[PDB]
Structure formats: structure tokens, C-alpha cells
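Asks: Submitted below is the structure of interest, expressed as C-alpha cells.
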Amino acid sequence: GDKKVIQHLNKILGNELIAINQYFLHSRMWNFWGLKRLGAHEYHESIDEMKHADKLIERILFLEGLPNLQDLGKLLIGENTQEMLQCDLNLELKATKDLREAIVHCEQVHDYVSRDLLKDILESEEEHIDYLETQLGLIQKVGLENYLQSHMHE
Amino acid sequence: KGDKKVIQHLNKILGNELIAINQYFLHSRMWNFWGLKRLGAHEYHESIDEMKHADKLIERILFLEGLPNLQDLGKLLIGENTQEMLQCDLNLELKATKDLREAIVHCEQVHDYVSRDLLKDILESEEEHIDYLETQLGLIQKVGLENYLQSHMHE
Amino acid sequence: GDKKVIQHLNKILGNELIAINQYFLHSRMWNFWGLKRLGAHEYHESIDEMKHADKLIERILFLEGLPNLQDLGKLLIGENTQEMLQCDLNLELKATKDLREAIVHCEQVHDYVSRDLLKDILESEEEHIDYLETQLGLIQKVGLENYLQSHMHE
Amino acid sequence: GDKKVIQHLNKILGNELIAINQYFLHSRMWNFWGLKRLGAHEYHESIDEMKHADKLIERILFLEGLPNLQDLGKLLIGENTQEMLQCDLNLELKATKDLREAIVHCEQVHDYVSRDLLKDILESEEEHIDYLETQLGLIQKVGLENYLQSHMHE
Amino acid sequence: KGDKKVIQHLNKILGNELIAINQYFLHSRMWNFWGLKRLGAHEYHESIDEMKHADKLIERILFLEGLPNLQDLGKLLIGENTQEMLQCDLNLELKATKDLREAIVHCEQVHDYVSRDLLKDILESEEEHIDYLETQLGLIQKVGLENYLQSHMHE
Amino acid sequence: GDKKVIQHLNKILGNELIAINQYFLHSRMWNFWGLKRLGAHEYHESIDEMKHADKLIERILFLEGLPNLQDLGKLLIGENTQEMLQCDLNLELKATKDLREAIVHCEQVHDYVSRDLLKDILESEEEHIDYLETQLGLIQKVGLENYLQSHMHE
Amino acid sequence: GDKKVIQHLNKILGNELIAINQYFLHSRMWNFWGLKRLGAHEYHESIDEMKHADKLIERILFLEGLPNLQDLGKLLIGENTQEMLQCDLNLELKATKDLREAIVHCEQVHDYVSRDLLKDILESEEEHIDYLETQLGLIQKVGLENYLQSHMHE
Ligand code: HEM
Ligand code: HEM
Ligand code: HEM
Ligand SMILES: [Fe+2]
Ligand SMILES: [Fe+2]
Ligand SMILES: [Fe+2]
Ligand SMILES: [Fe+2]
Ligand SMILES: [Fe+2]
Ligand SMILES: [Fe+2]
Ligand SMILES: [Fe+2]
Ligand SMILES: [Fe+2]
Ligand SMILES: [Fe+2]
Ligand SMILES: [Fe+2]
Ligand SMILES: [Fe+2]
Ligand SMILES: [Fe+2]
Ligand SMILES: [Fe+2]
Ligand SMILES: [Fe+2]
Ligand SMILES: [Fe+2]
Ligand SMILES: [Fe+2]
Ligand SMILES: [Fe+2]
Ligand SMILES: [Fe+2]
Ligand SMILES: [Fe+2]
Ligand SMILES: [Fe+2]
Ligand SMILES: [Fe+2]
Ligand SMILES: [Fe+2]
Ligand SMILES: [Fe+2]
Ligand SMILES: [Fe+2]
Ligand SMILES: [Fe+2]
Ligand SMILES: [Fe+2]
Ligand SMILES: [Fe+2]
Ligand SMILES: [Fe+2]
Ligand SMILES: [Fe+2]
Ligand SMILES: [Fe+2]
Ligand SMILES: [Fe+2]
Ligand SMILES: [Fe+2]
Ligand SMILES: [Fe+2]
Ligand SMILES: [Fe+2]
Ligand SMILES: [Fe+2]
Ligand SMILES: [Fe+2]
Ligand SMILES: [Fe+2]
Ligand SMILES: [Fe+2]
Ligand SMILES: [Fe+2]
Ligand SMILES: [Fe+2]
Ligand SMILES: [Fe+2]
Ligand SMILES: [Fe+2]
Ligand SMILES: [K+]
Ligand SMILES: [K+]
């Protein structure tokens, strides 16, 4: 197992761990406000990050590294829907940047299996970016209050 | 026999339920009359819940050899629009949970642990209703009154 | 809506609310005593009164009146089976007298829909009277202890 | 068959015939405009009036009168949703006034079967008035645009 | 590892369960022998209920690293006719609920909230049993003994 | 009903009552240690003794004796698996010796129905002896740790 | 919501969050080693703590407090089965100590619903303690290699 790939994998894992907690708190904030459609979708984003974390832990162990679940970076918590969506988007853009750098390194040392795992995680992060950007655009097109109204009921 | 002051408390809680039954049922039918059928149906289910709480209170009172008091009906808090009605229900529930907390203190003090457990089950349900009410009031502010009513027209 | 019909309807509603609470207490007393068949039949009487009140509240609102659920008249509570049944029978006879007077006024002002609602309620209150007098008569024909024995188990 | 009862029934029938055409045209206007939920409900109001007419026709023939499907009174056609609902409401209020006078006459000559038919029709017309007043009320509470938005899709 | 006095209370409750098990089983089989099969069946199910309580107490005592006492059997209260047997069961239950209340107080004092919740569940069941017994005794007075027994011949 | 048969039946019943409690405690001990296969089997042994006690009680009542559920003899409680199994085995050998004397006495006074009941219970105790002796022999053949390992999981 | 109760709830939440990561890493270490039955049971312990965490966050938000998902305390990671089980046990004993103190405070300020939630979590934690002490006892009774052998396959 290449020491620097393992480092990259733990960096990605650290980003997942941030996103699990940020999205889960955002989910329960929306549910508490009665915006249950947003809350449910955000919950599923949290679950996806949990599964990404699982696969990174498994790969790190296989490569004989030490998965780092101890270091938890800064959660970006908003206080209304629009800030929450933008905080999620900022966290995702950072995450895809780290994924690109880790893929470069995997290719360099010929760890093609790790690359393929990171590429699958990256496809899903870009789908998340697409979702978040689409929501911010909808808020502009239909208005904030209409947008929130359409995310009250599941 | 039951402790006389526990029975007193239980009859106080029962009196609160009886207010809530009538207040929520009328509010339900006002919302249905207005064509706000989603609010009406939810409020109907709140009224049903209080009916079931009253039933369990009546049964416990009788087991404790008290006289259940269904004669004294306190003051209903009837609003005339959706905002007032939600706030009236919230005001009733806040008083209701305060009385439930005092009743639980007294059950614990005389070691009536079954009655305490009944009252805690009712209390958890009242706190869920408070959560529902504060959420609806909060949503009115976020989405606008007219949008909120619109969303509660159709089941 | 005619103001005097609304008053009449609120008077019928007031009787229903007495009956609801009287029958519900009587039901739970019989249950507490282990007379579960009596308790169960009295429960369904209470439910029937609940359903009458519902229809009255709906009609009052449509006629642009204010349903009165605040005023609760005197419950007639008995302390044994024979008294409870007679208390219920007394309440029903008062209720049918009020219903007839309301039907007369509905007819006079041509509120035929309210009349028809009150007539449906009146048929149901006559069936309850029939039930009650029948129970009172069975107590005489089979004896009190036998009558109670036969209403122990559902 | 009493001549004046039959004349009353033919009057009620004439009101039904106006209502059939007015509600059907209003339904198809709303469908044309893409307000398909309003259109579907107005269609069902039209169908109900068709069934009332059918029953009145059968009764008139049994009483050996001549059902009058030739005279069509004035259709009250609105140009927008508010006017259209109010036009229906004005038609219904006229229909219920005529129904009450017909019921009076049925009672006075002891045609109790014709009375009961007219009362069943009256119960349905007061439900329709309830519908119409509720919709005009919702336009006030939720705003016209929102109300129309909520009745686009079935 | 569990609290010594909680364990002693739990063993005391268990001893009460072991008396009820045997007392209710014997009464059940006496009623069956006499052809009062409805009373025999209900009394059997009361005995089974006590067996399940005993089981939960034994498991909890072991988890707390105490020694379940199944050796000491106190006095069965056996009646010789239906009215005595119901009253003996009732007298046993009233003793059992007094002891349950004292054990719950001790659990609360030392913060053994899980043992308290178990005892509260048992107490709920014993008050349901007290309700059954007082109701049967009240029915003997209301319908007469002979009618009462008649109604409990067939299942 | 012969007084000495009844004494014999109460003696067997007294043995069943010891066994019920001894086996139930041993079952829950094994369950608590996580030897859930030993614990489940011992639970079923306790259940069987409960069913023997039931049949004995019914027989004693029919013979117009008084069933003695009051006097509970000494439970033999071991502190590890090998002792617990040997304690059960010692209890069973005492029980079968008492059964044999009870059957002799039933045969002598021609209580053939009681004898046949005792023979059925005796058949079941000898199956329990077989189980216990078999478990003790398996401990010698496969070793204690393997024997316990094989009875962790149901 | 009482500020000190919210502090207690956030402290319990903080313990849940340690347990999530510690149990999930331990689960995946056991799966990596081929001890898949140990890994699967540890995964379900991790899921349980995720659910507790969820209930705490919902209650804190309802009490109008701020759930703290940012502070992650120290994971106790073992390097073999016996150390990992003991690290989970040490974490659980600390968690039940904090739960008892939080329940005391809920009682004192009459927040009986929060107490009931904490009591439910506490019952689950005591079941986890029972599992953990049972596994440690079994290692002693059947020996380590036997115990690990029995937890290779699911
Ligand atoms: C002392 C007062 C009352 C008590 C104790 C009581 C109790 C109950 C109970 C136990 C039920 C069955 C709930 C279930 O398990 O689903 C019920 C049903 C119902 N109650 Fe009440 N109730 C009371 C007053 C009222 C009032 C004042 C109204 C209306 C104005 C009402 C309307 C209804 C209706 C419509 C149902 C459903 C009936 C059906 O369709 O089956 N109740 N009530
Ligand atoms: C320490 C005392 C006892 C304990 C802990 C105990 C425990 C149990 C348990 C847990 C059950 C299962 C009930 C269920 O879940 O449905 C049971 C069943 C039963 N018990 Fe006991 N019991 C005890 C004493 C007795 C005694 C003394 C008798 C009779 C004299 C008895 C007769 C029965 C019978 C007939 C059953 C049903 C068995 C079947 O499935 O056929 N038990 N017992
Ligand atoms: C190390 C961090 C975490 C990891 C690796 C992780 C992993 C997982 C996995 C693999 C699942 C199953 C998903 C599926 O396949 O459907 C899951 C479920 C779940 N997680 Fe997490 N999780 C973590 C943190 C959290 C946190 C911090 C919370 C809440 C505050 C949480 C809440 C949940 C919930 C509610 C479920 C669904 C469980 C159920 O009800 O079945 N997770 N987690
Ligand atoms: Fe909520
Ligand atoms: Fe991810
Ligand atoms: Fe790199
Ligand atoms: Fe792949
Ligand atoms: Fe993501
Ligand atoms: Fe959406
Ligand atoms: Fe809603
Ligand atoms: Fe309506
Ligand atoms: Fe309530
Ligand atoms: Fe008090
Ligand atoms: Fe409970
Ligand atoms: Fe409530
Ligand atoms: Fe009862
Ligand atoms: Fe009625
Ligand atoms: Fe009048
Ligand atoms: Fe009708
Ligand atoms: Fe009635
Ligand atoms: Fe019975
Ligand atoms: Fe079209
Ligand atoms: Fe019509
Ligand atoms: Fe006329
Ligand atoms: Fe008819
Ligand atoms: Fe119409
Ligand atoms: Fe609509
Ligand atoms: Fe469309
Ligand atoms: Fe028999
Ligand atoms: Fe018990
Ligand atoms: Fe104590
Ligand atoms: Fe519990
Ligand atoms: Fe009991
Ligand atoms: Fe265990
Ligand atoms: Fe046996
Ligand atoms: Fe002998
Ligand atoms: Fe045989
Ligand atoms: Fe045996
Ligand atoms: Fe295992
Ligand atoms: Fe693997
Ligand atoms: Fe937990
Ligand atoms: Fe504190
Ligand atoms: Fe709860
Ligand atoms: Fe735990
Ligand atoms: Fe394998
Ligand atoms: K809108
Ligand atoms: K082996």
C-alpha cells in the first residue's frame, strides 16, 4: 500500500465525515422546521456520505493503512435554507477538488482500483453539486417562499 | 383506595382533555367548512387523541375509586382564523403540560407509579402536539400565510 | 340561516353533548364493574351521540351560526344499573321533545334540509328509547341479578 | 296528478336544464384554460343536474303531465373563474327558492312522494351552494392566483 | 456490580412471584377440578404471567451479579371456595404491590433506572390483576354467588 | 383415593417442584454466560417438569387429596457447567428412585391409572438422564472448551 | 428548554458520536480480519448509536437548543479482539454514568419526556454492556482461539 495514496484516502474520508454530520444536522433542522421534503432529501445525502466513508475505510484497511475517524474538520452549518444549501455546496466543491488530486496520485502509482473507487465517489459528488445548484436556481426562478412551500410535504 | 390528591390531579388533567376535545373538534370543523381540509383532518385527529386520553383517565380514576368529573367544562379557546386557532391550541397545550407536570410530581411523591406512567404517556403526546403547533406557526412565517393555507386545502 | 333555527340546532347540540358525557361515563362504570356487555352497548350509544353532534356542528356552520360547545347541561349519573338506565331514559325523552319543537320551526321557515337532519337524529333517539325501555322491562321479567349476569361477558 | 304540483315540477326541471348547460360550458371553459381540476368538478356538478332532471321527468310522466324540455331559461355565463363561480351561486340560490315553494305545494295537496324527491334534490343543491361559497371563500383566503394554481392539475 | 440493596429488593420481589405462581396454579387446578373452567383458565393465565415476571427478575439479578433466590418459598394462601380463593389472591397482590413500591423507591435513590422501569412494568401488571380480583368480588355481590359460578363453568 | 398413593404422588410432585426451579435457574445462568444452546435446552427441561407437576396436581385432586405446592426441597445449584450438569443428574437419579417406589405402591393397591401416569413421567426422566450422561461424556470426549464452544450459539 | 438539560443532552450526544465511529471502525477491522460475525454484530451496535444520536438531535432541536456534532472526543481503538471489546466496554461504562446524571437533572426540573428518552437509551446501553461482558467471559470459558473461530462465519 502506497503511503501517499493512503494519506489521500484518509483525506477523502475526513471530508466524508464532515459531510455526514453537516448533512444530518441540516436534515433534522429542516424536519424540525416542517420542511420535510428537504429534510428527507438531505437525510439521503447523509446516508450516501456514510456509504462512501464505509468503502474508504474498507479500502484503507486492505491497503494496510490506519483509517482516521478521529479528526473531524469544520462543519459548515447554515441558519436558513439558502445558507444551508450554499454551505453544502461549498463543502462539495472542496470535496471534488480533493478527489481530483487523489485520483492523480492513484494514477501515478498505478493504484487503479483505488482510482476507480474514488471516481465512483466523484460521480456521486458531482450529482450532489448538480442537486444543490439546481435548488439555488429554483429559489431564484420560483421565489424563496414558493420553493419552501413545495418542500413542506413529502 | 387511591390517594385523594392524585385523584384530584387526574380529574384536573381530565378537565383539560375535555376542553381540548371540544376546542379541537370545533376548530377541525371550521377548517373543513372553509375548505382547508388538510388542517381540518389533522385537527380532527388531534381531537380523537384527546378523547383517548380522557378515556384512559376516566378508567384510572374509577379504578382508584374516585368520581370522574365530566360535568365541569372549562373555557374553550376558539379562534376565528387559522393563525388564531393554532395559537389558541398552543395556549391550551402549554397550560395542559404544566398541569401534567404537577400531577406527575404528586404521583411520584405518594408512590403512585402507574398513574405517573399514564401521565407521562399523555405528556409525551402533548409535547408532540406542541411541536406540531409551533412548526405550523413557524411555517406560516417562512412560506407566507396564503401559501400555507393553500398547501392545506387538499388532502 | 334563520336565527331561530340556529338556536334550535344549538339546543339539540347541547343535548347531544350531555348525552355524550353521560353515556361515556355510564359505559366506563359498567366496564369497571365487570358488566362489559352493558359497558360496550353504552359506549356505542355515546359514539352515536358523538356522530349526531358532528352533523349538527356542520349544519350550524353552513347556516353561518356559531356552534356552542361551551355550555354543558346537567349530566344524570346513576349509581347502579337500574338508575343509570333510567337516567339515560330521562335524558332521551327530554331530547326527543326538543327535537320535535325544532322540526316544527324548521318546517315553518321552510328549512327542509335541517328538518330532515333532525328527523334522522330523532329516529335514532327513538331506537335508543326502545333499547332503554326494553332493558328496564327485561329487569322485571328475568330479575335484576339474571339481567346483570347476562351482561357480564361480551 | 295535481296540475299545480306538475307545474312546480316543470319549473324545477327548467332550472335543472339551465344548470346543466351553464355548468357544462363553465367546465369546458375551465378545461380549455388548463384549470382541469375546476373543470372536472364543474363537470360533475353538471352530471348531477342531469340526474335530477331525469328524476323530475320520470315523476312528471307518472303524474300524467307533460315534461317540458323545450323552454330553456337564461344561462349565467361568466368570463373568469370568480364570475363563473358567482354565476353558479346565483343560479343555485334561485333554484333553492323555487324548490322550497314547490315543497310547500306538495305538502298542501298531500303529494308526499313528490315532496320527498324535491327535498332530496334540495339537499344536493345546498351541498352545491356550500361548494361554491367555499371556493369564493378560498379565493379570499389564499389569493386568486394561488387558488387557480391549486386547480390546474387533477 | 449492581447495588446490593437493589438486588435484595429484586430477590424479595422474586420471592413474591414464586408464591403467586404456585398459589395461582393450585387455585386454577382446583377450579378446573370443580368444573369452573372459565375461572380455572383465567387463573392459569395469571400464574403464567407471574412465571414471566419471575423470569425477568432472574435475568436482571444475574446481570447485576447477584444470586437469584429460588429456594425460599413463603406462605401460599389457599382458599377452600371461590370467594376465599379470590380474596387470598387479592391479599397476596396487595402485599406484592407494597413491596414493589418500596423497591422502586430504592432503585430511584441509587439511580438504577433500568431496574425501576422493570419493576414499574411488573407493578402495572399487578394492579391490572388487583382490578380483576376486586371486580370478580364485586360481581359476586351484584349477580349473586350461584349465578357468578354458573357464568364461569364453561369457557 | 388411597392415602399412601396420594403421599407418593405428593412426594413425586415435590421432586418436580425442585427440578422446575433448579433447571430454570441453571437455564438462565447458562443464558447469562452466553451458552445459549445449553440454556435453551435446560429451559425445555424445566418446561417438561412443569408439565409433570401439572398432571400430578390434577391426579391428586381427582383422588381427593390435597396437592402440596408449599414444601420446596433443596435445589442443587452448580457454579459451572460440569457441576450444573452433575447436579441435575443427581436430582434425576433421586427422582427415578422415588418414581419406582410410587409405582410399586400403585401396583399393590391396583391404582393402575396412577401407575401409568408415573410410568410416563419415568420414561421422560430416563430420557433426561440419558441427555445428562451424554453431555458429561461429550465433555470427556471433545474437551470442556470445545463442548462449551459448541453450545454458545443456538 | 432548560439550558442545563440541553447541555446534558449534548453531552450524551457527544458520547453517541464517539461510539458510532469506534464501533464502526472496530466492525470494519473485524471484517477485514475475516471475523465476520464479530464485525456484523459490531456494525449493528454502531447503527444503534446512530439511532440514539438521531433521537437526541431531534429532542435538542425541539428544546430550542443547538445540537453539537462538531466536537468528537477520543476513540478507544484496540488492536486485537480482546482489547477492542474492553475499549467498547470502557466507553459504555462512561456513557451510562453520564446518562444517569442527565436523568437526575431531567427529573429535578420536571422534563419527564427527556428523562424517558434517556431511560430508553440507557436500557439499550445496559444491553450493550451485557453483550460485551458476556463476550469477555466467553473468551475465558472457551479460550480465545475457539472464541474467534466461532465468530469467523456469519
Ligand atoms: C367526554 C367526551 C368524549 C369522550 C370521552 C370521547 C371518546 C371517544 C372515543 C374513545 C372514541 C373512539 C376513538 C378511537 O379509538 O378511534 C371517539 C370517537 C369519536 N368521537 Fe368522541 N369522545 C368525546 C366527545 C366527543 C365530542 C364532543 C365529539 C363531537 C362534537 C366527538 C366526536 C367523535 C367522533 C366523530 C368519533 C368517531 C366516531 C366514528 O365515526 O366511529 N367526541 N370518542
Ligand atoms: C420458578 C418458577 C417458574 C418459572 C420461572 C416458570 C417459568 C415459565 C415460563 C417462562 C413459561 C412460558 C410461558 C410463556 O411464555 O408462554 C412457563 C410455562 C408453563 N409453566 Fe412455569 N414456571 C415456574 C413454575 C411453574 C410451576 C410450579 C408450574 C406447575 C405446577 C408451572 C406450570 C407451567 C405450565 C403448565 C406452562 C405451559 C407449558 C406448556 O407450554 O405446555 N410452572 N413457565
Ligand atoms: C463514521 C461515521 C458514520 C458511518 C461510517 C456511518 C455508516 C452508516 C451505514 C453504512 C449505514 C447503512 C446505510 C445503508 O446502507 O442504508 C448507516 C445508517 C444510518 N446512519 Fe450512519 N454512519 C455514520 C455516522 C452517522 C451519524 C453521525 C448519524 C446521526 C447523527 C448517523 C445516522 C444514521 C441513521 C439514522 C442510519 C439508518 C439506520 C437505520 O435506521 O437502519 N450515522 N450509517
Ligand atoms: Fe417535528
Ligand atoms: Fe461522499
Ligand atoms: Fe498527491
Ligand atoms: Fe469499479
Ligand atoms: Fe457529497
Ligand atoms: Fe424538490
Ligand atoms: Fe402540513
Ligand atoms: Fe363544506
Ligand atoms: Fe391530551
Ligand atoms: Fe399536588
Ligand atoms: Fe406504560
Ligand atoms: Fe393534545
Ligand atoms: Fe376493569
Ligand atoms: Fe343524539
Ligand atoms: Fe321554535
Ligand atoms: Fe336525507
Ligand atoms: Fe340518543
Ligand atoms: Fe368473567
Ligand atoms: Fe386543452
Ligand atoms: Fe339540480
Ligand atoms: Fe304553488
Ligand atoms: Fe325517498
Ligand atoms: Fe345544483
Ligand atoms: Fe379544490
Ligand atoms: Fe401542467
Ligand atoms: Fe376434570
Ligand atoms: Fe407478578
Ligand atoms: Fe430499600
Ligand atoms: Fe422498559
Ligand atoms: Fe400478579
Ligand atoms: Fe445476556
Ligand atoms: Fe419430571
Ligand atoms: Fe409405598
Ligand atoms: Fe395411558
Ligand atoms: Fe426430569
Ligand atoms: Fe456470538
Ligand atoms: Fe475482506
Ligand atoms: Fe447509545
Ligand atoms: Fe446536572
Ligand atoms: Fe416513551
Ligand atoms: Fe451502546
Ligand atoms: Fe471461511
Ligand atoms: K404558491
Ligand atoms: K474447536
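Here Swiss-Prot sets the residue numbers for chain G, with the shown residues being 3-156 in order.
Per the header of the entry, the method used was X-ray crystallography, 2.2 Å.
Here the Cβ of each residue, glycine as well, is placed from N, Cα and C on the backbone.
From Swiss-Prot, for reference:
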BINDING   G:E18, G:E51, G:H54, G:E127  Fe(2+) Fe1 binding site
BINDING   G:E51, G:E94, G:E127, G:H130  Fe(2+) Fe2 binding site
BINDING   G:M52  heme b binding site
BINDING   G:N148, G:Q151  K(+) binding site
MUTAGEN   G:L68 to A  Assembles into normal BFR with wild-type ability to oxidize Fe(2+) and store Fe(3+), 5.2-fold decrease in rate of iron release from BRF, greatly reduced affinity for Bfd
MUTAGEN   G:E81 to A  Assembles into normal BFR with wild-type ability to oxidize Fe(2+) and store Fe(3+), 3.2-fold decrease in rate of iron release from BRF, greatly reduced affinity for Bfd
MUTAGEN   G:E85 to A  Assembles into normal BFR with wild-type ability to oxidize Fe(2+) and store Fe(3+), 5.5-fold decrease in rate of iron release from BRF, greatly reduced affinity for Bfd
MUTAGEN   G:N148 to L  About 70% active in Fe(2+) oxidation and storage, diiron-binding site does not coordinate fully, decreased overall flexibility of the BFR, loss of 1 ligand to K(+), reveals more Fe cations bound inside the BFR cavity
MUTAGEN   G:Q151 to L  About 70% active in Fe(2+) oxidation and storage, diiron-binding site does not coordinate fully, loss of bound K(+)
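Give me the local environment of each listed feature.
Replies: In the three-state DSSP reading, G:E18 (Fe(2+) Fe1 binding site) counts as helix.
G:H130 (Fe(2+) Fe2 binding site) counts 21 other C-beta atoms within 10 Å of its own C-beta, drawing on all protein chains shown.
According to DSSP, G:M52 (heme b binding site) is assigned to a helical segment.
According to DSSP, G:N148 (mutagenesis position) is assigned to a helical segment.
Within the same chain, residues at least six positions away from G:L68 (mutagenesis position) with a Cβ under 8 Å of its Cβ are G:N12, G:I62.
Following the DSSP three-state reduction, the secondary structure of G:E81 (mutagenesis position) is coil.
If you take the C-beta of G:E85 (mutagenesis position) and look for same-chain residues 6 or more apart in sequence within under 8 angstroms, you find none.
Around G:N148 (mutagenesis position), no same-chain residue six or more apart in sequence has its CB under 8 Å from its CB.
A 10 Å cutoff on Cβ-Cβ distances gives G:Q151 (mutagenesis position) a total of 13 other Cβ atoms nearby, all chains included.
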Asks: Please report the distance from the Cα of G:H54 (Fe(2+) Fe1 binding site) to the Cα of G:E81 (mutagenesis position), rounded to the nearest angstrom.
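Replies: For G:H54 (Fe(2+) Fe1 binding site) versus G:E81 (mutagenesis position), the Cα atoms are 27 Å apart.
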Asks: How far is it from G:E127 (Fe(2+) Fe1 binding site) to G:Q151 (mutagenesis position), counting Cα to Cα, in Å?
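Replies: Cα of G:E127 (Fe(2+) Fe1 binding site) to Cα of G:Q151 (mutagenesis position) measures 27 Å after rounding.
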Asks: Between the recorded positions G:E18, G:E51, G:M52, G:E81, G:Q151, which lies closest to G:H130 (Fe(2+) Fe2 binding site), Cα to Cα?
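Replies: The answer is G:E51.
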Asks: Would you count the other C-beta atoms found within 10 angstroms of the C-beta of G:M52 (heme b binding site) for me?
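Replies: G:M52 (heme b binding site): 18 neighbouring Cβ atoms within 10 Å.
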Asks: Once G:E18, G:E51, G:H54, G:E127 are set aside, which residues in the chain still have Cβ within 8 Å of the Cβ centroid of the Fe(2+) Fe1 site?
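Replies: So the additional residues around the site are G:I14, G:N17, G:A21, G:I22, G:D50, G:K53, G:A55, G:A97, G:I123, G:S126.
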Asks: Inside 8 A of the center formed by the CB atoms of G:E51, G:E94, G:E127, G:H130, which other residues of the chain have their CB, for the recorded Fe(2+) Fe2 site?
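Replies: My list of surrounding residues reads G:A21, G:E47, G:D50, G:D90, G:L93, G:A97, G:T98, G:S126, G:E129, G:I131.
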Asks: In Å, rounded, how far does the Cα of G:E18 (Fe(2+) Fe1 binding site) sit from the Cα of G:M52 (heme b binding site)?
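Replies: Rounded to a whole number, the Cα-Cα distance is 7 Å.
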Asks: Ligand 36 is in the model; which of the recorded positions G:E18, G:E51, G:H54, G:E81, G:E127, G:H130 have a C-beta less than 6 angstroms from one of its atoms?
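Replies: Near ligand 36: none of them.
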Asks: Can you tell which of the recorded positions G:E51, G:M52, G:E81, G:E94 lies nearest to G:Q151 (mutagenesis position) in space, using Cα positions?
Replies: G:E81
Asks: List only the single closest residue to G:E94 (Fe(2+) Fe2 binding site), chosen from the recorded positions G:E51, G:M52, G:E81 by CA-CA distance.
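Replies: The smallest Cα gap between G:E94 (Fe(2+) Fe2 binding site) and any of the recorded positions is with G:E51.
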Asks: Please identify, from the recorded positions G:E18, G:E51, G:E81, G:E94, the residue with the sparsest Cβ neighbourhood, meaning fewest other Cβ atoms within 10 angstroms.
Replies: G:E81
Asks: Using a Cβ cut-off of under 8 Å to chain F, which of the recorded positions G:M52, G:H54, G:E81, G:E94, G:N148 qualify?
Replies: G:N148
